[PDB]
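S.K.: One structure follows; several queries about it will come next.
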Amino acid sequence: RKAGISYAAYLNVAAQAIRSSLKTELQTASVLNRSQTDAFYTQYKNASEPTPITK
Amino acid sequence: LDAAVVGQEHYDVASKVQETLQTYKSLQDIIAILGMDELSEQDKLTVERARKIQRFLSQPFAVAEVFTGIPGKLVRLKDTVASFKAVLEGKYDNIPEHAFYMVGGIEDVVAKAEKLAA
Amino acid sequence: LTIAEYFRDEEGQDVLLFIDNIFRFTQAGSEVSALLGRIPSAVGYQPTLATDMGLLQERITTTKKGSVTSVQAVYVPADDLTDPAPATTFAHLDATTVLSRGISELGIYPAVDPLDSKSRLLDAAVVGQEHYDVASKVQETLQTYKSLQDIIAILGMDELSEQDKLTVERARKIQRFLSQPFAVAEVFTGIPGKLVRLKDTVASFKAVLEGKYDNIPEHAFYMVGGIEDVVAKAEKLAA
Amino acid sequence: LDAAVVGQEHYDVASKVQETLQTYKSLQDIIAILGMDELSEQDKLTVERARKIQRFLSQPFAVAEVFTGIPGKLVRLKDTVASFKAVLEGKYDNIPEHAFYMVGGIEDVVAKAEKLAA
Amino acid sequence: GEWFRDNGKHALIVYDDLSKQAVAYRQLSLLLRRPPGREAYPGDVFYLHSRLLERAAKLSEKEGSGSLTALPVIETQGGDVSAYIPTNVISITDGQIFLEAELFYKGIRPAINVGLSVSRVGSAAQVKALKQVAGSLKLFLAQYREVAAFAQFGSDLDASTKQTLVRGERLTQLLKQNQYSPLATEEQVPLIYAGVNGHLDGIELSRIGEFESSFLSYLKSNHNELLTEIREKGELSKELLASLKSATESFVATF
Amino acid sequence: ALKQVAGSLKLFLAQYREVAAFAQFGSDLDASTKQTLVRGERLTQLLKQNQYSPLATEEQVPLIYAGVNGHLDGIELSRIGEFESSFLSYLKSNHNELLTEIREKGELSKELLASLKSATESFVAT
Amino acid sequence: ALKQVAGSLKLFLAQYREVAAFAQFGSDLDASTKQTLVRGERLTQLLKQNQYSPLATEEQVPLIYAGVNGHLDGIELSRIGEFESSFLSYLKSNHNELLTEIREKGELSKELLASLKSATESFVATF
Amino acid sequence: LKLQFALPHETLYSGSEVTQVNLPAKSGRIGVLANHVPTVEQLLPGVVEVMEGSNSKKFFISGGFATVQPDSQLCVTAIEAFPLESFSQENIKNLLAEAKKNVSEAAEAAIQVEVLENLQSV
Amino acid sequence: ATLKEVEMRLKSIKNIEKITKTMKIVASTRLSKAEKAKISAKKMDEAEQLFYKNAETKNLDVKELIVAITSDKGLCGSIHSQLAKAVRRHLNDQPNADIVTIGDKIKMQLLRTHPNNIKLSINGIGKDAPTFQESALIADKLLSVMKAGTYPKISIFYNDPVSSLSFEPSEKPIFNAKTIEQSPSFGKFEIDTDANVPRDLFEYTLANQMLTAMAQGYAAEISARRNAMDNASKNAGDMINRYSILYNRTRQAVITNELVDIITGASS
């Protein structure tokens, strides 16, 4: 997973599995909050610079 | 504005156009206090649709050309119904903000959206 | 007013006069005034709003021969307490009784609001330092209870400062204790009504305000008369 | 209040004082409800300046000595302009606001500012 | 209408509307130069309407038990119910049905504002069968108002209040109605019963209407005995209730 | 010659307050909003005018083209005053061609506007 | 005599009640004007009056002297009414010579001002 | 042995005395003795069995880290940890297996395969 | 002056007063939620930092990366402003740092003052309670687009929720792969020299301790919004009472004046 991702991502990828294969019966309100994010990122120079991609 | 008088399809379109626009007016104290980000994913969609709808009601009149410069457009009733139904059913959610504004029928809306590329 | 007056002047009683609704006495005065053709005054009321009130309210007083006490239903135009109608009326008021669907919705009868209702006579020189002191403390206790409800509703009963959970527990008692079964209401309720004499009321609540009956269950104080009926009721609750 | 009766220099000072005081007025309710914490940093500054300005326009009156408890001052027109020009130029932002309360000209502010030091 | 009321018969009178009559009354008076009052109405504009509306009454046994029931109508300006004439009449009648243009455009029709509407007679003149299933509905819709405009920005939803939104949106949608399509009470109670008892929480909102439809005719074909008993007794027995629970769930599952 | 440079200048100043009330509850400024706020702040400013001081139409026309077409946006808001007096003194010397053309024919050609495009860019770096 | 001991109390209280308005926090408890917040509550307490208790002008200035100058910033808020009756009785018996001089002079000489001063700290040490 | 089992969201064991903890370090299954040597090991996904004498609660684990302190403490830090009593009634594992690995996006869809076909090994 | 104007002013005030008195309660709905993720956060701090405590890990002195945490959502007293303070205070002792801003209000607070420094910016944040998935990806992008693991120092900035009534802007270090090795007591541990434990533990820690800051900063904010709306809806309530007097007067003088106008119109 080199020339590529990181230990923590590489760990989050497996972390979704536990949550998304816990029976819906108790996949809870707070539990789904953990399994998706709304975050975006925009790089900067001097005022803004490049594009605002999703995460 | 009665199904008996105008045809069921007509009235059904006309009513949802009002319901849609009544939601946008109810949501405005929210967007003012919590932005667009706070809206329900379906509310976000309904807000996006209403903007197009509210601009699709803009019409260049003929007598008005001495103000707008734009040639006066005249839309037929069946076009209108079929046009606002299409936009309701999400078939134009990709076409830009300005495209729907100050034109005639749905045909004209396509012409605006394209010419905003060159 | 005249009928009840006779009972003071001739039978020498303490008489009760209900007027329901006194505001309607004002708007009729206003109607007659208008029709006669008298220039209307502020907000359209009759130029004689105050003296019209006087010729009535003044007749309601205590004389050497007896008294006439008036319980007056007061409508308040537009919820505006400064409107000439209620403004004029209030000048003649010695107390208020506020029945409330807020109290009602708690199953507390009669539905008097213990905070809202007010008496120009809840004063040491009139009631005596005895009465007044229990009176204030009930009002202070029930008051801090009301203000803390926000945190009781979302932070649980657990998170009150050491003394506050004792006042709320006592306030909850006092709150129930303030309900009463009525003798008239029997034919709909079944529960035997109780005329609680004042001396008993003060003492019964003084006793609670000292915490002598902290142990006694809460459902007990509810729909009984004076203190003994709590003792009686609490002791049927084990059986 | 024209530049060609009072001087352009005199005119400009009072103008911006008014600008400032109208901005503090334009925010009065935002503040009264939500406090200083919800204001952009520009605004927050023009409010800190205007609050000084508003107290600086209050003056001990000779005839009002019985009410003030303070000796009465009679600032000169030329004095008044220069003083307020300086405050507009930011020269006295660090100084306590209360040093501006009930004084004469600019020198009285500093004179009293030190009285408020120790 | 009184001819009926006086002879042990029942008339319903609709005054459409008393806003316009009051204007007409003002017209005479201003023109006869009779003394004017607030908003130039005659000093007794109140009595014009209270004289009229007290004539609607239910009568004693000794007098025929005849009844005149009045449905007066007042138009408001911008919903302002504190206006001179509206308040006059609001204070005369035994209750309001306040309709709101807000709700109207939303699609909620009739646009009854549950908050500002009452029947001061209350239950005493509701079909017991209906009072049985329907009771406290107005109060739920009450708390549902608050919470819905408290979930507006509250995206944090405890299963308690979120579930209560579902009950709210369903009862609200059930109470929508086409014009000129009044229902019988024996059609109304089985419909409200399903609603209040959560049987509708599972069904998605867009199909509440088609539910009313299939459920009624299903009940008509299959569970007709229940409806007949609702109509002839206007009460619900514990057996009659059990039959209603069953037939609801029987249908709900099949659709 | 005024109508042409002043098209939708009123409708634009109308969409400017609309965005100024969006920034009233101060949030992040994007490609659209940070553009029109900075623009409209400078037109509002440009339409400030001293009393007892009317301007000829050949004076109004360049100033409005200067403002509307976007040659004022990178200039400090506080300096537009001196821009008015300075850009006019500049135009009176060199581009006197433009001003007496604009005065007389009252219109604008595709050629005249081309020269007005130049002169304004030609005075941007002082 | 009153005017002299009341020095900027009028102007003070309006300042205190304004300070106590910005006292909404809380997480920002000040050390500076927090002492005017004590004075205030002390002086507020002092001016409170039972109906039908009009005190003589001589019974007034000692109380106000104790407030203004600050011989009250230590005393608890629930015992200022006590301090009042306790301090009048004390003066009535002990320093009656002052109470008679205030009534008859109408002024306060520095000799009578320092005389009051002493009797104030004297009573403060004992409460 | 003392234990701090910590998650971002939940906090299972804090300070208390579990007698033996089993772990999945990289290429090493550790059963941490009551007095083990100071180690810092990376926890692959797997079962973290805590033994409290005659007891054991397994937890399937997202990943994380384990460190044995010089005071013989065990610090097991993970993202997700659930007791087996209600871990999984779904069974859309194979719905991800062939879904990921069959796509040649490329960098991470292939990366999401490596774990799933390993996770359900019990 | 006009009943219309007073009618509108009374409505927009009472409306504001619903907005704020509900955000006050939407906060308390979220208040218990805030203590879950708050202690759980401080709990892993005790668990995950105790290694570094024991390894005596400190900054190699051999160019900083500063990470500021707040939110996109305002109306929370001085959460944003006084973290910006403490970050500027810090930017005096080392001006040349790169700034990564998480949350839109700290972005523009800091964009006002040091617009050259900010070099990456994370959006759509304050909305829920913070998560590892968020953290880890922002972490991943920090490694990728920012080259975090080349920095002599890395700093996290957040507000630490001291009480329910007050908060405190604090700062914490993240040590990189090299810095973990050259710690004095790193040898005390029998880390298997095989895998770069120092690389992976850094990457894991960077993500892990951003989430701790996020969970904490989040909690303090909720309390700031609870308290700010506590004050706002009390001021608004106070305005309402005043204006309800002004409405009621204008209500009446408008009835009086119309009537005088009418009554005058028949003076003849």
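Throughout, chain E uses Swiss-Prot numbering, with the displayed residues spanning 291-545 in order.
When the header is checked for method, it gives X-ray crystallography, 3.2 Å.
Using the three backbone atoms N, Cα and C, a Cβ is placed for every residue, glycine included.
This is the feature table in Swiss-Prot:
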MUTAGEN   E:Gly291 to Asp  In ATP1-2; growth-defect
MUTAGEN   E:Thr383 to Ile  In ATP1-1; growth-defect
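Burial and contacts for the listed features, if you can.
M.R.: The DSSP secondary structure for E:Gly291 (mutagenesis position) is coil.
E:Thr383 (mutagenesis position) counts 19 other C-beta atoms within 10 Å of its own C-beta, drawing on all protein chains shown. In three-state terms derived from DSSP, E:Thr383 (mutagenesis position) belongs to neither a helical nor a strand segment and is classed as coil.
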S.K.: Between the Cα atoms of E:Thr383 (mutagenesis position) and E:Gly291 (mutagenesis position), what distance do you get, rounded to the nearest Å?
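M.R.: Distance between the two Cα atoms comes out at 18 Å.
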S.K.: State the count of C-beta atoms found within 10 angstroms of the C-beta of E:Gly291 (mutagenesis position), not counting that atom itself.
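M.R.: There are 16 such Cβ atoms around E:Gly291 (mutagenesis position).
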